[PDB]
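Novice: Take this structure, written in structure tokens, and hold onto it; I'll ask about it next.
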2 protein chains.
Amino acid sequence: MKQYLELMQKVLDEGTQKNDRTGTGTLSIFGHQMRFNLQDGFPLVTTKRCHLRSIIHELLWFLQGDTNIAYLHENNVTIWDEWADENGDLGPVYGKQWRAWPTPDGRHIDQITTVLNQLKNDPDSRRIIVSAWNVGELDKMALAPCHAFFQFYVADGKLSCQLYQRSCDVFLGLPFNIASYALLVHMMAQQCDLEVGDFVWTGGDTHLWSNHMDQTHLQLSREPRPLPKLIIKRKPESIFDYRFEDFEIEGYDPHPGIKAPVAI
Amino acid sequence: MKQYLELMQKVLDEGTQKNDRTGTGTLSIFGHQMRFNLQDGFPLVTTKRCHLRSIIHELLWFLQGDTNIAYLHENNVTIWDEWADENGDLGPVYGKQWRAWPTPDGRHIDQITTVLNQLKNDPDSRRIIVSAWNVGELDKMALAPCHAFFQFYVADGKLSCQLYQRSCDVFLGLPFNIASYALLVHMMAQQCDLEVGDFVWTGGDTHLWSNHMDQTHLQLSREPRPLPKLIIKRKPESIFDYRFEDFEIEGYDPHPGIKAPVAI
Ligand SMILES: C#CCN(Cc1ccc2[nH]c(N)nc(=O)c2c1)c1ccc(C(=O)N[C@@H](CCC(=O)O)C(=O)O)cc1
Ligand SMILES: C#CCN(Cc1ccc2[nH]c(N)nc(=O)c2c1)c1ccc(C(=O)N[C@@H](CCC(=O)O)C(=O)O)cc1
Ligand SMILES: *[C@H]1CC(=O)NC(=O)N1[C@H]1C[C@H](O)[C@@H](COP(=O)(O)O)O1
Ligand SMILES: *[C@H]1CC(=O)NC(=O)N1[C@H]1C[C@H](O)[C@@H](COP(=O)(O)O)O1
């Protein structure tokens, strides 16, 4: 997509070389923002083939509050394998914080239900927020949250969302993150009888892994194709009741896939 | 400042009317980003005189972990009066979360100490973060955190910081928030033997209050002036040992102060 390729080129043009926790090395910038008007089309990268199946299942898994990879395996999704323990557990990562953030007094907060209720009853609230950044549980998580904090907004009958992504693997992770949040906006908008607005992506440490450079330049040589279109085929009774088969992506005509290794 | 006035004008031009929490009404946009290179000058708004006394004492108060306004009153700072209870308390707002975030099991994390130690021992970390958005304590706070989540970054010997501000009163609040975080970057950089980099400001619901419009038109009629220079006059033993007298803003030549009412 235009915005995505422009980000790649900005990292290449302006980034600094850094060492990192994995020992692989990155090229990084700090601070970026871009916007996807979801009425223009569904923002799934077209300059390489992306695996929408994994994106949808991962989101459904988050929304169930699950943090064990068994469900992903039942559906042949392997994107979290490298970080799970011997029992498949990731610790209290995204799904757990989204559905059951633990408080100091023994309560658990379902942030997804909270935001749906805010959108329905108080859409001009400036507090329609989900955070995965639970400081007190970071040490139990297999990986610290990358997509850390997000906020919803409503104007002119349209639902928007802004994500703060504190760490972004531009080549491998970002196409998944953008599509995931775009899907979530569509689902939330459906549940709240709203149209779709913008997905605003904001990055912190926004980087290209040193061993993704040939792949990145190959992708940059390609012209984006028209965005595909997302069709939802049912309105479930709640945001937690979607199924994989409720979604169809139409008109997705990507350039060939480009393989790259994930840094563990 | 150029970017600040551009944002003001953008809210006027593109903002939509909202009925908010208080019934006063705003013009609002969603999703914006600005960048201030701190080596270009200290980013204190020059198109009106800003009250540096309040900005500095508020930050020192946060760093003490204090959430009672008595310290502010001792120093003739009244910016938090409208939300404090009869004993001067605001609940577990910024200072408490910064210095003593409570874990579900009765422990605490001092996020500021953690950050200092990350900057000194692991400066390439992608996880140098402070969050005030303690979901499990929001209901105890007098006001939900506005400046909610911030991240540090080190490159080429320079310290940068990005703030996610979920709600932004462009006229009254934003000049304070920018100056506050800029000051914090200078203090942290001093304590860690770094130079200053960028302050990146990212906004969510970014608005002008309906009763700030005359003030906004006045300010937009003024041309910005060169930025002042921050001087720190002694280096304390730690980030927790600064005092008001340690700071001097040199070459601050603002247009006159502009008065406007705060929405409670
Ligand atoms: C974001 C996010 C979710 N996640 C979770 C996740 C966990 C740790 C990470 N670690 C690093 N260094 N980068 C990542 O982006 C990353 C992402 C993903 C993980 C891997 C792939 C990936 O390897 N994709 C390959 C192969 C996909 C497939 O299985 O067919 C690709 O070619 O796209 C995608 C998403
Ligand atoms: C951000 C922030 C901190 N805060 C905390 C704070 C708390 C609640 C708020 N509520 C609303 N609606 N807007 C604010 O920006 C706001 C800010 C501030 C609060 C008030 C002023 C203020 O009234 N400033 C006046 C007068 C300053 C003075 O006392 O001399 C000004 O002219 O600047 C500034 C900062
Ligand atoms: C993490 C998971 C995600 O959803 N998106 C990403 O892009 N993610 C990337 C970001 C980093 O490259 C890596 C995480 O490592 P750190 O915790 O930042 O050291 O995964
Ligand atoms: C809040 C405090 C701050 O530091 N900056 C701000 O700009 N703040 C403004 C934002 C809103 O105008 C108001 C808070 O009200 P909501 O919680 O957003 O309804 O204060």
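According to its header, the structure was obtained by X-ray crystallography, 1.3 Å.
Cβ coordinates come from backbone N, Cα and C, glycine included.
This is the feature table in Swiss-Prot:
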- B:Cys50 to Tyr: Shows 0.2% of wild-type catalytic activity, but substrate affinity is not affected (MUTAGEN)
- B:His51, B:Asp169, B:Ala263: (6R)-5,10-methylene-5,6,7,8-tetrahydrofolate binding site (BINDING)
- B:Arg126 to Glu: Shows 2000-fold decrease in catalytic activity and 600-fold decrease in affinity for dUMP (MUTAGEN)
- B:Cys146: active site, nucleophile (ACT_SITE)
- B:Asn177 to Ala: Shows 200-fold decrease in catalytic activity, 20-fold decrease in affinity for dUMP, and 10-fold decrease in affinity for mTHF (MUTAGEN)
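Please situate the listed features within the shown structure.
Specialist: The C-beta environment of B:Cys50 (mutagenesis position), restricted to residues of the same chain at least 6 apart in sequence and closer than 8 Å, consists of B:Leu44, B:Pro175, B:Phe176, B:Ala179, B:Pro254, B:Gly257.
Cβ neighbour count for B:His51 ((6R)-5,10-methylene-5,6,7,8-tetrahydrofolate binding site): 14 (other Cβ atoms within 10 Å of its Cβ, all protein chains included). DSSP assigns B:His51 ((6R)-5,10-methylene-5,6,7,8-tetrahydrofolate binding site) to coil in the three-state reduction, placing it in neither a helix nor a strand.
In three-state terms derived from DSSP, B:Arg126 (mutagenesis position) belongs to neither a helical nor a strand segment and is classed as coil.
DSSP assigns B:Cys146 (active site, nucleophile) to coil, not to a helix or a strand. Here B:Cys146 (active site, nucleophile) comes close to B:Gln165, B:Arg166, B:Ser167, B:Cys168, B:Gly173, B:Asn177: these same-chain residues lie at least six apart in sequence, with C-beta atoms under 8 angstroms from its C-beta.
B:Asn177 (mutagenesis position) falls within a helical segment according to DSSP. Packing around B:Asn177 (mutagenesis position) is summarised by its Cβ count: 19 other Cβ atoms lie within 10 angstroms of its Cβ, all protein chains included.
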Novice: Name the recorded positions, out of B:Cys50, B:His51, B:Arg126, B:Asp169, B:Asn177, B:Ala263, that lie close to chain A, meaning a Cβ-Cβ distance under 8 Å, keeping sequence order and answering 'none' if none do.
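Specialist: Cβ contacts with chain A under 8 Å: B:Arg126.
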Novice: Which recorded positions among B:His51, B:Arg126, B:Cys146 have CB under 6 Å of ligand 2?
Specialist: B:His51
Novice: Between B:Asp169, B:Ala263, which of the binding-site residues has the fewest other CB atoms within 10 angstroms in the structure shown?
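Specialist: Comparing Cβ neighbour counts within 10 Å for the binding-site residues B:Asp169, B:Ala263 gives B:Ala263.
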Novice: Taking ligand 3 as the reference, state which of the recorded positions B:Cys50, B:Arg126, B:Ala263 have a Cβ closer than 6 Å to one of its atoms.
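Specialist: Checking each Cβ against ligand 3, the ones under 6 Å are B:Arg126.
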Novice: What kind of secondary structure is B:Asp169 ((6R)-5,10-methylene-5,6,7,8-tetrahydrofolate binding site) part of, going by DSSP in three states?
Specialist: strand
Novice: Which of the recorded positions B:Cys50, B:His51, B:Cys146, B:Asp169, B:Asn177 have a Cβ less than 6 Å from any atom of ligand 4?
Specialist: B:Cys146, B:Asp169, B:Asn177
Novice: Pairwise over B:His51, B:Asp169, B:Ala263, annotated as binding (6R)-5,10-methylene-5,6,7,8-tetrahydrofolate, what's the top Cα to Cα distance to the nearest Å?
Specialist: 19
